[PDB]
Amino acid sequence: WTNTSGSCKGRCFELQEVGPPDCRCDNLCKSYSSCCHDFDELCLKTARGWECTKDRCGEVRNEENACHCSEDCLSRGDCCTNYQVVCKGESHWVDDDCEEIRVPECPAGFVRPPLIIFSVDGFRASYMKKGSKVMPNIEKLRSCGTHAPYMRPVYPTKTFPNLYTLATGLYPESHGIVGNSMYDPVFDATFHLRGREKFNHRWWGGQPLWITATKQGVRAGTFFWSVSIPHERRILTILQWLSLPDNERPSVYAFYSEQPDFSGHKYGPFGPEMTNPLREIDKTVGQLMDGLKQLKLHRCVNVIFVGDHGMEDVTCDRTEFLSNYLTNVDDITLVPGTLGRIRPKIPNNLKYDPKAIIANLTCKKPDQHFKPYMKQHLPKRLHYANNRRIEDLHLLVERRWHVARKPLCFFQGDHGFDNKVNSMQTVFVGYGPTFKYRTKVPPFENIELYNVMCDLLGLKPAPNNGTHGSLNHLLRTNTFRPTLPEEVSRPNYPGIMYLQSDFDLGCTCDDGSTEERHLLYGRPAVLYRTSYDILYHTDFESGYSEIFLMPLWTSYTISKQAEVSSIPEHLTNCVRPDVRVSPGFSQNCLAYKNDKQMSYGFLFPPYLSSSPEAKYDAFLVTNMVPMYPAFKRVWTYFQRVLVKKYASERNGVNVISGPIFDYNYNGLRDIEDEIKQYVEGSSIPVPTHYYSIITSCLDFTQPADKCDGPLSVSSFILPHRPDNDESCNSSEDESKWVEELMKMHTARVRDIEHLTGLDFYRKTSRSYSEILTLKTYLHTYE
Ligand SMILES: *[C@@H]1O[C@H](CO)[C@@H](O[C@@H]2O[C@H](CO)[C@@H](O[C@@H]3O[C@H](CO[C@H]4O[C@H](CO)[C@@H](O)[C@H](O[C@H]5O[C@H](CO)[C@@H](O)[C@H](O)[C@@H]5O[C@H]5O[C@H](CO)[C@@H](O)[C@H](O)[C@@H]5O)[C@@H]4O)[C@@H](O)[C@H](O)[C@@H]3O)[C@H](O)[C@H]2NC(C)=O)[C@H](O)[C@H]1NC(C)=O
Ligand SMILES: CC/C=C\C/C=C\C/C=C/CCCCCCCC(=O)OC[C@@H](O)COP(=O)(O)O
Ligand SMILES: *[C@@H]1O[C@H](CO)[C@@H](O[C@@H]2O[C@H](CO)[C@@H](O)[C@H](O)[C@H]2NC(C)=O)[C@H](O)[C@H]1NC(C)=O
Ligand SMILES: *[C@@H]1O[C@H](CO)[C@@H](O[C@@H]2O[C@H](CO)[C@@H](O)[C@H](O)[C@H]2NC(C)=O)[C@H](O)[C@H]1NC(C)=O
Ligand SMILES: [Ca+2]
Ligand SMILES: [K+]
Ligand code: NA
Ligand SMILES: [Zn+2]
Ligand SMILES: [Zn+2]
């Protein structure tokens, strides 16, 4: 019980936490039914609006006014933000020339630059192109500070998952807010945007920035604002807190605006109607910046202007209905819209038939505007599977479309789609002493920001999914010095030890300076305890695992001019024992011969051997990996057509390929116990995915093998599946569908590192920070 009888006299938006029985005067109160009886009256004044007019200057203070223009307002910290411009002849901040801020210029008593996070909902990256004509304050922040052309949100590209990702540095599958709506089968409870259940702390994982700050003795303003509190009041409140005594004043602040999202939904992202809400947000940024200038803080504070996701054109007319595919949709619950998650309407309903459902949803219309996935099959770059609140059955929906359960307008915009979709990209600008001046940075992912916000506040981040140091290039100071992970397992370098006669595998073949040409960036370090051998070859090098019986990685270089050659018919089924590696640590062809479903492929492609002699090396048993015929369609096209195409296009490429095991879909390297499938009758483990990392010189005029400067990388994590049901056009020639599949499964090098326990690019001429940026890069193909 809370005693509402008390008063918010001299308590408005107090920062001190107040529990029952006493009543509150903070943001969470209206929201919690714990406000004092005079909260609305004392704390939410509106009288006379938000701006000083000439006729108010010098006024005697009336405590009923929303803000003040009286002579004492400044030391009281409650002037309207435009007070000085109107009453003291000062200029608006936006009208002042841009000037580099080389060090914080802070008033007496400020020990470090405060951080203000100004978050905007549904701010599409491309809105920035409207420029100073529509958004002059934001344009000044953008042009004079540090900006990315866009920032990538997490999937699903909706508000709750993204704002909490900004706050924690975690993927939704790890922080737990996997949607705006979710069902937790263990709680047997439902979380909704609307309603009180979301207030229960059990839903919220990881450690958000405000808790991290507080635990390290750094004070935070509110990161929650009640919907009933107008934006102008939010800004005045922040400015009031910044005027507090040294021993009360917070170091970190957040502002949130539900615009331009609301208007985007109503009018669509390209509507002329979007101009007004954008002007309104800019006006709010102006109030903040004018207010800061009034406090002599405009060259002291670091300001982050950041969005949660973008906005796409989505209308009533573009809705797929599940009732068109399934006979009884009244028996399922669908989280609908720009994504789909399906579960039985009755929890744990035994008649739920997910295999039959997926079958009826797979490639059933030519123009089908979604694709069903079991969550383990979703592209790994989405990191969207390892949480009990994520339904097994997912629908990835095509941009511009909705999926709904059945047919049983007022919106023209929506978002939630695959986070590499252009329309979903959002904004990032950093301005202040700690950010660089007039600097553009490449796009980056929102998971990276928590680390940077900790850097800006002198905090040590809780464990998270950012790669700390990968954004050092945004900062003038406060950068994080990363340290190389130490290698855990040193390799063996086995020389010859066996004779062909020593081998009984069922295999038949009916007929320096390797490290220099083929390992351009050093050997990958193995960051777990295991046993493996380096193997050298004219055309390739590998780290062969004696445990998993195949390479952990195979590395090779292909020159721009490289020749593509066939596999001679007499070598079609050629597999050769490797006299460097014991028969007991080798695969055997017998298992393949006997397994009616599983075939094999090679990591280094015989198609790219330098000579007919060299080709024989590609047929070694130590280059062989288990591949379903379905996967082989993809892999052969990749080995035979695409790698060469890349070399020709990029002036040579260096390729590192290998297996990934992630049977429990947690995005991390499986241990032996977690592997669940082997080649028939054998102990040869079956990868869930195969990766390839393709590196070249960013300066394409230089060959990959003689690159003096920054690198260019594209990588993939291809799902190893027994069919190509994912690819609706796979009945056609590989040239009509394989690249499309690969693009969907693009990946960061960092993603591969998590999944493999390997550490790449340890011997380069670049800084460690640059390499970390490279490893976080995602080639999106948009
Ligand atoms: C992205 O970055 C994160 C953070 O580093 C990595 O996630 C971590 O993975 C490790 C290794 O697998 C896990 O270690 C295990 O820890 C558990 C005990 O964990 C409990 O206590 C910790 C510390 O207080 C807490 O963070 C954990 O929180 C999980 O569980 C909460 C309660 O149910 C839940 O509210 C929260 O959202 C989180 O759930 C997520 O993780 C669990 C696995 O723990 C998973 O089942 C769930 O679906 C969510 O994904 C928890 O209370 C020990 O018993 C083990 O021995 C082991 O040491 C970390 O717990 C885990 N941390 C978090 C916060 O998720 C990701 O691997 C990384 N991803 C990638 C791809 O790199
Ligand atoms: C570093 C932190 C980044 C920003 C600070 C702001 C919040 C940090 C908070 C994380 C928890 C946030 C919980 C949500 C508060 C806003 C709820 C909201 O107002 O939803 C608006 C609604 O349109 C979203 O629906 P939609 O995704 O647009 O379909
Ligand atoms: C709820 O709050 C009201 C207001 O503070 C409390 O009223 C006071 O109670 C004390 C204790 O007997 C009296 O001495 C005061 O005269 C009251 N003050 C006013 C201004 O009303 C009330 O006691 C609270 N209810 C509780 C404590 O259960
Ligand atoms: C999958 O789709 C088929 C139709 O293509 C559904 O089968 C129909 O539904 C009922 C019950 O099975 C039959 O009486 C109809 O004759 C079938 N229609 C056709 C056109 O053959 C099947 O029910 C669907 N499965 C699911 C799980 O929804
Ligand atoms: Ca795993
Ligand atoms: K076979
Ligand atoms: Na198919
Ligand atoms: Zn949003
Ligand atoms: Zn929205």
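Chain A is numbered as in Swiss-Prot; shown residues: 51-458, 468-570, 589-859, in order.
The header says X-ray crystallography, 1.7 Å.
Backbone N, Cα and C define each Cβ position, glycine as well.
Noted in Swiss-Prot for the protein shown:
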- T209, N230, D311, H474: 1-hexadecanoyl-sn-glycero-3-phosphate binding site (BINDING)
- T209: active site, nucleophile (ACT_SITE)
- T209, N230, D311, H474: 1-(9Z-octadecenoyl)-sn-glycero-3-phosphate binding site (BINDING)
- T209, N230, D311, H474: 1-tetradecanoyl-sn-glycerol 3-phosphate binding site (BINDING)
- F210 to A: Reduced lysophospholipase activity (MUTAGEN)
- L213 to A: Reduced lysophospholipase activity (MUTAGEN)
- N230 to A: Reduced lysophospholipase activity (MUTAGEN)
- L851 to A: No effect (MUTAGEN)
- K852 to A or R: Strongly reduced catalytic activity (MUTAGEN)
- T853 to A: No effect (MUTAGEN)
Practice task
Could you tally the C-beta atoms, other than its own, that fall within 10 angstroms of the C-beta of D311 (1-hexadecanoyl-sn-glycero-3-phosphate binding site)?
Solution key: 23
Fill in the blank from the handout: Within 10 Å, the Cβ with the most other Cβ atoms among the recorded positions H474, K852 is that of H474
Practice task
Determine the minimum-neighbour residue: among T209, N230, listed as recorded positions, which Cβ has the fewest other Cβ atoms within 10 angstroms?
Solution key: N230
Practice task
Since 9 residues are absent from the deposited coordinates between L458 and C468, report the CA-CA separation in Å as an integer.
Solution key: 15
Practice task
Using a Cβ cut-off of under 6 Å to any atom of ligand 9, determine which of the recorded positions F210, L213, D311, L851 qualify.
Solution key: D311
Fill in the blank from the handout: Whole-Å Cα distance, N230 (mutagenesis position) to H474 (1-hexadecanoyl-sn-glycero-3-phosphate binding site), is 12
Problem - Cβ neighbour count within 10 Å of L213 (mutagenesis position) - result: 21
Exercise for the section: Under 6 Å from ligand 2 by C-beta, which of these recorded positions make it: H474, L851, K852, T853? Sequence order, please. Expected result: none
Exercise for the section: Taking only the Cα atoms, work out how far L213 (mutagenesis position) lies from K852 (mutagenesis position), in Å, as a whole number. Expected result: 24
Problem - Contacting recorded positions for ligand 8, chosen from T209, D311, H474, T853 when the Cβ sits under 6 angstroms of any of its atoms - result: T209, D311
Exercise for the section: State the three-class DSSP label for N230 (mutagenesis position), counting H, G and I as helix, E and B as strand, and everything else as coil. Expected result: coil
